[PDB]
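This report refers to the structure that appears directly beneath it.
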Amino acid sequence: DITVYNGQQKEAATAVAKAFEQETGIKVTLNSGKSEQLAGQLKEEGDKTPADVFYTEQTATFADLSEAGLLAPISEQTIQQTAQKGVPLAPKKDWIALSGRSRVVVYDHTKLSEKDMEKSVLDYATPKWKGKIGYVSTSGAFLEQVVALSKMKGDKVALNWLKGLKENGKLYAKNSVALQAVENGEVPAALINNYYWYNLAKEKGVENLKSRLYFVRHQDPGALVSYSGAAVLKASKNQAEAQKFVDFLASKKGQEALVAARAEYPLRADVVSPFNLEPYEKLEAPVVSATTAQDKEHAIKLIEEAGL
Ligand SMILES: O=C(O)CN(CCN(CC(=O)O)CC(=O)O)CC(=O)O
Ligand SMILES: [Fe+3]
């Protein structure tokens, strides 16, 4: 049996842990928390950690741990199972990306069509979209988007985008609220993440929704994907089962379990999501370095400078 420090949404983690317990008979104990906190705890615990695996919604949180020498290598063969072009790879082969969440534009298809959409996320923050674009400045993925803009286009472009949203956008407290605002006709489009919409569509039926999704693609900053993943702790005294679990997560079966539980894009190329997601490769996500604490601090400063 293994102990998994879990920064991923509890529902997803519970699902893969059960499919694992069923393929193998090995019990998983999930210890859930925020990935940044869990990473801090793993670093502090060091060679005395009881964690076998760290399962996260954000592979960026592995960087501090890898840099501290706290992660074990994963089999090359396992890493390759999800190594689609675009997918972040651990330079030390000491963690693996497993699935992704995407930025997206949700829009009310009774008011806008795909031909009205902007091909760059930068262009939603402009006067064409005055009063017409929702955004969620407190959201984690919004912050990731700002970080990506700063990295890809520079801080001035990122700040200008934020000021453009301040002037032209409608602020919503949460992605779910923004999605409902589009559905209810309050705003014709909003910047959210994919999984809110796919969840709503799965539950209610797309035939009963006014909203649709527009993906900018072509490695635009707005095609940003945030990657979930897993790592084995170097200090684990149960390497064999820890590795078995990570191997399972990258297996067809483990990926099938994840995608049934949460509308993340699987990174295997032979798994289709019951949420009816497009294949990961079609997203054309940009390649962006991992978000650091420093990156986040800088992005928060830009949000404040923009008046948000
Ligand atoms: O709790 C929230 O406010 C939204 N989140 C978690 C935050 N997000 C990113 C975002 O909504 O911007 C998912 C994640 O970071 O893993 C719950 C969910 O996505 O199910
Ligand atoms: Fe979310």
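For chain A, we keep the numbers from Swiss-Prot: what you see runs 24-331, in order.
How was it done? The header gives X-ray crystallography, 1.1 Å.
Any Cβ shown, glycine's included, is placed from N, Cα and C.
According to Swiss-Prot, the natural variant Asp24 to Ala carries the following note: In strain: PAK12085 and SB33. Quoted from Swiss-Prot, the note on natural variant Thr37 to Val is: In strain: PAK12085 and SB33. Quoted from Swiss-Prot, the note on natural variant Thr37 to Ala is: In strain: TN106. Here the residue is the original one, while Swiss-Prot reports the natural variant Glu59 to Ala with the comment In strain: TN106. Swiss-Prot gives this note for the natural variant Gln103 to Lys: In strain: TN106.
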Winner by Cβ contact number (other Cβ atoms within 10 Å) across the variant positions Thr37, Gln103: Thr37
Three-class DSSP secondary structure - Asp24 (variant position): coil
Residues satisfying Cβ distance under 8 Å from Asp24 (variant position), sequence separation of at least 6: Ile49, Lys50, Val51, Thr52, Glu264
Rounded distance in angstrom between the Cα atoms of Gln103 (variant position) and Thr37 (variant position): 25
Euclidean distance between Cα atoms of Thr37 (variant position) and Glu59 (variant position), Å: 20
DSSP-derived structure type at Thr37 (variant position), helix or strand or else coil: helix
